[PDB]
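Working notes, beginning with the structure itself.
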Amino acid sequence: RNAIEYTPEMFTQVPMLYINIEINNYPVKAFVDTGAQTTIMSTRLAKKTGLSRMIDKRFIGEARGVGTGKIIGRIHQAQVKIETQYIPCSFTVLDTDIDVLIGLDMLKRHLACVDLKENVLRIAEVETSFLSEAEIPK
Amino acid sequence: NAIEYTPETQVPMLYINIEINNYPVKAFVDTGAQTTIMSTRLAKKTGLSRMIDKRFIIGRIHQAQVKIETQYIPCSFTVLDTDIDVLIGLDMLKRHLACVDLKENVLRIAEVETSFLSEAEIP
């Protein structure tokens, strides 16, 4: 045509926020959820990583919206490796396909910045990239 | 030979103050949700019900301006019948290059910065 009109549009992928962490040298993809009141670890992962002895079965209850919601116990402290730093985290343990969900409690505790401009999570003294759609567990 | 009971501190959720068509709204900031949502009720009150696209959840609002501090930020909403009037999800946090800053307790979105609300102010 005699004239060419340019009408730009943005296309933005919106994958769920995940990061790579390590728990007792086991690589784990962790879900970053500011809408969660607690931080979760699956029974499968707690057992695999040798953290089951520290599942304190005095602390139960419900975490509605993940698995069956039935809490098995609390891991009061387990060191989580994020890049070059170990950081202490607490976990609500339940039967779920989500290995680790980092909730608002742990994000606040470690003064996190969830940076969607730069696509990274800054937590404690480290920075780690959000996973691409291809690396995200489904 | 056992008992169960509620213990004798809950983390407050992230909320911010926003205005839609001059109506003050307390918005839930949720990275666990892919999609930003607006209640049917708020769409009615703010005069956005006529902007709900119904082609296949009530529908989608494609562009509505959200006022944060002194600036307007265009957002899209999936309209549901819900108690939560606005839930800001990953789509709008990514679109507006946001930072959820828990060190300073603020949300940086588009070109503005706004404080998270106190526990007493949460809906």
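Here chain B follows Swiss-Prot for its numbers: 189-196, 199-246, 258-324, in order, are the residues you see.
Technique stated in the header: X-ray crystallography, 1.8 Å.
Note that Cβ sites are derived from N, Cα and C of the backbone, with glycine treated the same way.
Swiss-Prot lists B:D220 with the feature active site, giving a curator's inference as the kind of evidence. Same-chain residues at least 6 positions away in sequence with a Cβ under 8 Å from that of B:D220 (mutagenesis position) are, in sequence order, B:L204, B:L288, B:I289, B:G290. In this structure, B:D220 (mutagenesis position) belongs to neither helix nor strand by DSSP; it is coil.
Record note (Swiss-Prot), mutagenesis B:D220 to A: Increased protein secretion most likely due to reduced catalytic activity. Cells are larger and clump together. The unchanged residue is displayed.
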